[PDB]
Amino acid sequence: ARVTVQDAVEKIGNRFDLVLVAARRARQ
Amino acid sequence: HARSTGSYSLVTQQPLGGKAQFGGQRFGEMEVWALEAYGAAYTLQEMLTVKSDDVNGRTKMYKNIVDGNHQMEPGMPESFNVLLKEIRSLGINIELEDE
Amino acid sequence: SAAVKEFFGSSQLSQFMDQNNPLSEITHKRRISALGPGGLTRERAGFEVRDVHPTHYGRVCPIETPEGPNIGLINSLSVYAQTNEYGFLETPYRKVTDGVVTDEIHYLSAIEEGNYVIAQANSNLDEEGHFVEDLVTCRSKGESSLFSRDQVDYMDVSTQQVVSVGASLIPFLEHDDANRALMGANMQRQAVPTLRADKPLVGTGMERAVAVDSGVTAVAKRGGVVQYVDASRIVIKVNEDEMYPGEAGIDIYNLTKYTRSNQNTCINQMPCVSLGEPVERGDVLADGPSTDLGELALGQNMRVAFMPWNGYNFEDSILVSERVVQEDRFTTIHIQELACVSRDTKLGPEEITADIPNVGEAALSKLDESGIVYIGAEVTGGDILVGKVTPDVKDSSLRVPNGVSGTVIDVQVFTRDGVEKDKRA
Amino acid sequence: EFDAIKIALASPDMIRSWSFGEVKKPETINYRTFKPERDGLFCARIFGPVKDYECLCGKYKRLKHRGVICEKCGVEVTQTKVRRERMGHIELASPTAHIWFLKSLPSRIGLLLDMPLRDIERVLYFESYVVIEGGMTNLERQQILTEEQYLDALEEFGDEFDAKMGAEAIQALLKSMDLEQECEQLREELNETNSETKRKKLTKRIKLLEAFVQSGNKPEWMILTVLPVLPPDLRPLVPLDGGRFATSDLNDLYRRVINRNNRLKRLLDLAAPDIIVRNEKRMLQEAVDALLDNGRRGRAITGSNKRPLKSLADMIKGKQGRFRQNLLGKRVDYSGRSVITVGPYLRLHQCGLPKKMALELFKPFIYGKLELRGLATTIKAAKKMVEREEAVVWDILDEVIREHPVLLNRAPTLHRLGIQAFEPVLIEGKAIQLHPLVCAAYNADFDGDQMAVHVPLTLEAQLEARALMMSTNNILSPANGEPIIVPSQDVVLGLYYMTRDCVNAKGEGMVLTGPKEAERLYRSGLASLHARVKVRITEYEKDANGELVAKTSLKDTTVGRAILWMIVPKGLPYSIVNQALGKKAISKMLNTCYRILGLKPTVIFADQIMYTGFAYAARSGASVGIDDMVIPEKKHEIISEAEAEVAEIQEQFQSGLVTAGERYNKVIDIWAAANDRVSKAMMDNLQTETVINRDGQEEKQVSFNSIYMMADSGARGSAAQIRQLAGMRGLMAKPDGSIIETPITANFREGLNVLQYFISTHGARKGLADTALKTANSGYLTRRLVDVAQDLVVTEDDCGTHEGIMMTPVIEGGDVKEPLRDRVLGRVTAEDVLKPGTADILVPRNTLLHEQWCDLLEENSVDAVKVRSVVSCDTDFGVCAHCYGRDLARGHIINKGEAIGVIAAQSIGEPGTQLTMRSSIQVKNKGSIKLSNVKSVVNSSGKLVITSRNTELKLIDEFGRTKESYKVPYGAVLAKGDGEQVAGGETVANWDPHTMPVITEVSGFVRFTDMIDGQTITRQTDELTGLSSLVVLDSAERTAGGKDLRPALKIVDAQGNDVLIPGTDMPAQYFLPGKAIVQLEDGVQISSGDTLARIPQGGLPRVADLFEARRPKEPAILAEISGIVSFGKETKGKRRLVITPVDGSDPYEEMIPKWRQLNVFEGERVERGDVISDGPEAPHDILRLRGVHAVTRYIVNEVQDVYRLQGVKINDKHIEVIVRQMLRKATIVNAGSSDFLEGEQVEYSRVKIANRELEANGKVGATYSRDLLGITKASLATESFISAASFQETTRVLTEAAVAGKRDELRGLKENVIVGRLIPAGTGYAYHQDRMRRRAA
DNA sequence: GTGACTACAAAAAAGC
RNA sequence: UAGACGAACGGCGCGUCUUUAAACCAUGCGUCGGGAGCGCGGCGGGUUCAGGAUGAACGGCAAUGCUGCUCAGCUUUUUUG
DNA sequence: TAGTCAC
Ligand SMILES: [Mg+2]
Ligand SMILES: [Zn+2]
Ligand SMILES: [Zn+2]
């Protein structure tokens, strides 16, 4: 699927908080 | 040489080595520094704990994956406790003083 | 007896001989090492001995050496080198009286070369050693310079006494860097034979010598004529003049067949002659592995072209035709040996039977009534080789390791013989 | 479940609380059965049930009594894992010592009692006696005694006599004595004392006791009387054949000590005589010490055939200790190792995988999906179905693969790019197809290299993989500045082939609407791949804010350039490709795109460039043949003349005119000149081989020889290789390093003489051996670099600091090697930026300088601006993001939590593979002349001569930019002035290299007085000089008695009087040093500025010892005080040298060797921090006298110069940050917290002082001195005790931490690794921050 | 000053 | 052959005895099994007290049991890369 | 056998 997170970096850019919130959201 | 799940040594609960007898690829520690060079830490956690020498979690993770779950154990690894016990054993008071 | 046997069987200088290639075995036999119990360790090595001394020329090969921590210490000796009765290294030379080379040879020790001057083979001689130029280059003491014709007195024998057999095979070596020569020599060492050898197109001329001198192939001990040919043996009618009186028999040679190497490769000799044709003493009669007509042949001849193509040769990648793999000019044969043992624990002696609890009859179908496979039956991965139970009996039969899957060619069964034998034994 | 760890001694009541019972007998198992006894070592009542959820008698069967005890067997009905941890204790009849404090070199008991352990051991084994105030008047509490003295004192006093024995006596003595009076008396003594050897021990003692009183522990607890016992599982006793056991060493020692305790209990049960009391207690002492650590004192194995038994320490220290080999270095499953190849048809975010390992690795995931679809019913059914590998398994694995990235690495993980992640794509075969471009990043050739692939499990792992380890997200160099997707070898060949232009070919001169139909002509084969076609094309401009305005115009170009403009993205200028594209240029292309368009356009553009490069390079076709390497004709002729001239030079030796050495220099230089001539001839020949006519007349142009394309394109090779293969290969050096006089006149295309080849051999073996040995030292080096900078974690964004001084571009003597803009690129300013335009501020302070503010500097010609730096950050155990600078891996500023130190260490370590282990001045450019440290005197000729050896000269551009820099050797004349606009090629200074002049400062006669003739000055009228010259022999050289006044020539006026420097300093009598070669005879009128005398005077190891701070062979002494320098007295050996500051404690001298040169004179007005001697400089004094900022510049300049000499560039931020960790320690001068001089953590002292000033307003606190310490030693001095215990001297460090009541803050990295807890640096940093923010709040 | 304690894979065999 | 007992119950095994519960061993032989929770009752075990080797009471827990409700191999050495 | 530590 999606292979680049340049969009994530340019607007909500941080490589730890995004990972943890995505993990705790997809856990469900 | 490929290995997903096989036997383990009697002395230590670690897979064997080499193509023969279904060995496991050796994870050195130069690449360990390479790994903590990135911000990735969880992957280091499970590889250190369950992928190598955890036996209860290994079955638990094995039983976790089969029924559509891929969540690790949010706790302190057991090898830390027994080591702590040794420190507690000799003459020394050790504790998780700050929580 | 124990001391000598343990020295032979276990010694850090007693190395394990390499069978995969005639060139490999000859360069392993001709190896020279500065290691062993009495030398120096790899860690404590000094750079002074790592380099090439300017007196190595003519006796010590500057090319043949492995790559790695042990570099420059396991080198070999030159092709024409021979030892000295005092254990030194002594090399041939051609004496020159005034301006003519003396055809007679003369061997020279190492230190004795110090106060001497020796001409080079690349210098041309007119008709009897008369040098084409009276001012020819020469080497005296670790240096080269231009010297007068009468100044020199010794002549090098040829152009070949500077490299060894391990490196002399690589052709057109007059044009490449040392490093690539080193790598090529090492790969020549690590060659593997094929099922049918083909002659190399560009060679050196010593292939016949290296083939005949090593016993990998068959050589005619005595002259005569061929009388009977066989795919496994050779019968030679010795000539009546060549034979010595009293023993008027005829020569027999049993060619060896597919057997295990020391590096999991194959060995066999191919009879390369016919009936009704003369043979001579000291002549090749049957070709061993990776040879033809008594000439060395390691690899194969490819029609090759240099051109970039879609990145499939990105850095050193190679392309191979489905044609060549289709006609099988590269396919090899590997020999695996599996040994299964049966000890005697406290729970009774081990049994090698065929009836084992919790087994499938399909696996037993390829087996016999005692539990050992037949000869020539193909077996796949994970299958059982020989029935064995540990007496409640534990199913400790020998199984095929994964991946490897072929067909049995041979079976060997051994035991302490003075107890009993079973139907298979 | 925690965030910090504290270590301290144990309390016996607390130990009993930890325990769950008391052991009575060593009966671990009973015969005729296999069930342990209730009162034996293996007790269920104390440790738990060996049968899960069952009492021993089995009366309560795991449903009706779950968790409750059994009335018959005192064991709770629970599982077996509690038996892994549940533990008991042993109560000792008499207290025993903890032998570590006995056996430690800093014996804690001995240090606390200030008495060695010899008598202590004797009383421990009841050989000597401990007095306990045996007599109030005669002796004290801390004296040794004997039995006869015990008897003598008993008959002496009897009533007041008392002397108890052994460990109990030691405990009673130490308990009875306090620590307060001790601390006051010790602090009083250290305040007023002069001896220094005992001072260190006294400081250690007071520090230990003052830590002890704060810790709250009790020294008598140190003398333990209850010993804990470990759970039975940790002492494995598997029942062997026939009821045997493995007999673990722990069990034997426990049995021994329990038997000893039982015997002691029996002995005290009948009031036994004291003779056997001592023996029994002593034997129990050896037993308990052997159990604690056997072999340390008595080596009492007693349980084996003369082989040691692991007592307790073997499970702590030694490589058998599980710490650093069981959590550092280990196997792992769920991975595959295999050989690799190139799949040149994949996306950059993909990597191939063959079917067999794919299915083998992912079968656990297959079963989860298999049972999810329900096609298989049981695990065995799925296993046997996948055993046959039906059609369904392929499609289901394809379904599961598409979002499940995998990790990939090579064996030598040199740096950060050694590990990556990829989206798998299934392929056939048994080889790992890899994307071509990333192959450069791994530096992994396809000579047969093996890589290993690993697989994550949890969703967190997959998400962080997608976030970080996607190679798409890893484009720039973490090391210095550049994308690692720089085009590879084959691609740049085709790209260079695109941007060529012949003078005449098919399909040229016409105009084209655009690139769309342009390829149509080429695809139809009706036009050349390269011509001078004119095209009108549309481009886009980022000039508008967020909008790419379009424009178009007709332009002349080549056909291939239109093909490349087809694929170029929107917003790029056209001229970037209008030139002859090269290997270096195309890389910059990507860089420019990264600086405009972002990330996705860059990656897709690079992939498309790779595709087009392969396609057209294959379409074009260019091999290399013999006829390509054309030999220039004149080359042979050239060497002929060289040969001739060489012969001539030989005649010069043959005639005896010259010696061999100068003949050697002549011949080697002329051979080098001939090599240069032939090289330029051949490059000229190959440069313009092609001459093609166009409309009649012929005309030259750039060649299309294959080797010429591999040369000019920059794909591979260099002019050196072409010179070797084509022309003169040159003459190399013999293995000793000396150049042989015989050149090898031939090249590779022609044959070589065997002697030439043999000479060439050992040169290559040298490099091969160096490379082979290089793999060992470098990696170990990297180790020493990561240990010192193990944590270095950013914790907060900005501390508000504004320190640091003048980061400036460096001029390396000649032309500048690196300007300001790139050096300051990526940095964030601290001070506000003032343009040199009278308060016309350009950039505000505390702002990031990425490119735009850097772009604002060139036009303003600003040449010195300071920014933030890690050394100038005053945080606590951390670094500010605004104090470090921009992140290297990403264009935006660095976020929070990342471990910069590890990144810096790996970046510094990686280039080791490229590094081997082993009279006048002329201006060269046009600019203004500037002299720094102006101290000069006008000579008689009217020009200037320097009177200060520290003066330096520079060339400044007329716009203010510094262009040149040259140190002025002492006694150098001047031929120009400051501010004179002088073009290049103009000498300004003159002097002598091997002779240094000493020059008068005032005019007048020289009345030679204040020296002794013959003794001090000798009229050595040599034939060559022919005059009564003055030579001032040294004190050792001349007579001792004569050279006792420091002779000084008396320069005088017309009155013959000792004229002074007018009213200011001192007379003109200049003290002549040793060997002062003076040609003056008597009373010579010598003007000012006229000379008086003429004195006739491994990159990798460099990095290693400059990081080790090892003192060089010559420690250059320096003036650490101000005032006028002087000369000391003369001693037995190295003459003392004294200094004379104008104020303060001026009578300071120092120990100075005299055999080495001393470029110092009496009238040198030295300052605070200028060199006295010359040569290599140790870091210690540079740090200690001229501040931290100066020493940082020196080391970083040295290391970057070494790397640039190797031709490898790395950004200074990484090399600089470890330097900040280099200065992690400081000593104390004015006390108030420490004792007097505690060399300890500088950050801790600073943080203590900063609060103390605001809290204890008025207290001085502590005046400190930030001193350095070797990186190895600094690693040994880590505050994290666990990290120190990881790899060296485990037992000692844990003991010294426990006695001090240490509380490790767990702020490091190795400590998190060894415990296995989540590292609070990467993603775990926020998680730990989140846990503390939400929970425990 | 001087003596004392201490400063990467793969293959093969033994040695248990 | 069968019955009985063998640290609460039952099954089985083993040991003992022949209308005896003992013998035997001594966290009172071994293996396995009990739907749970709440409620009643208490085998067993312990505490207190007394009495002068014994007795009374007691519930923190609790056996066989009962009513109702709810719930689903390692080390060393060597060689090749 | 010398660096560091203790006598
Ligand atoms: Mg390869
Ligand atoms: Zn019980
Ligand atoms: Zn800061």
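Residue numbering in chain C adheres to Swiss-Prot, whereby the residues present occupy positions 499-889, 912-945 in order.
If you check the header, you will see the structure was determined by electron microscopy, 4.5 Å.
Here the Cβ of each residue, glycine as well, is placed from N, Cα and C on the backbone.
For the mutagenesis experiment C:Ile561 to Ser, the note given by Swiss-Prot reads: Resistant to antibiotics salinamide A and B. Taken residue by residue with DSSP, C:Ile561 (mutagenesis position) is part of neither helix nor strand, so it is coil.
Here the Cβ of C:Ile569 (mutagenesis position) has 20 other Cβ atoms within 10 Å, regardless of which shown protein chain they belong to. Under its mutagenesis annotations, Swiss-Prot gives C:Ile569 to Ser the following note: Resistant to antibiotics salinamide A and B.
Looking at Swiss-Prot, the entry for mutagenesis of C:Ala665 to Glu says: Resistant to antibiotics salinamide A and B. Under the three-state DSSP scheme, C:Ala665 (mutagenesis position) falls in the helix class. Under a cutoff of 8 A between CB atoms, and with a sequence separation of 6+ in the same chain, the neighbours of C:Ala665 (mutagenesis position) are C:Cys559, C:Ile561, C:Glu562, C:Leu671, C:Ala679, C:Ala683, C:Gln686.
For the mutagenesis experiment C:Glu813 to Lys, the note given by Swiss-Prot reads: Disrupts the enzyme's active center. C:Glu813 (mutagenesis position) has a Cβ environment of 17 other Cβ atoms inside 10 Å.
Of all the Cβ atoms in the protein chains shown, 22 others lie within 10 Å of the Cβ of C:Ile561 (mutagenesis position). Put simply, C:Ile569 (mutagenesis position) is 27 Å from C:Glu813 (mutagenesis position) when counted between their Cα atoms.
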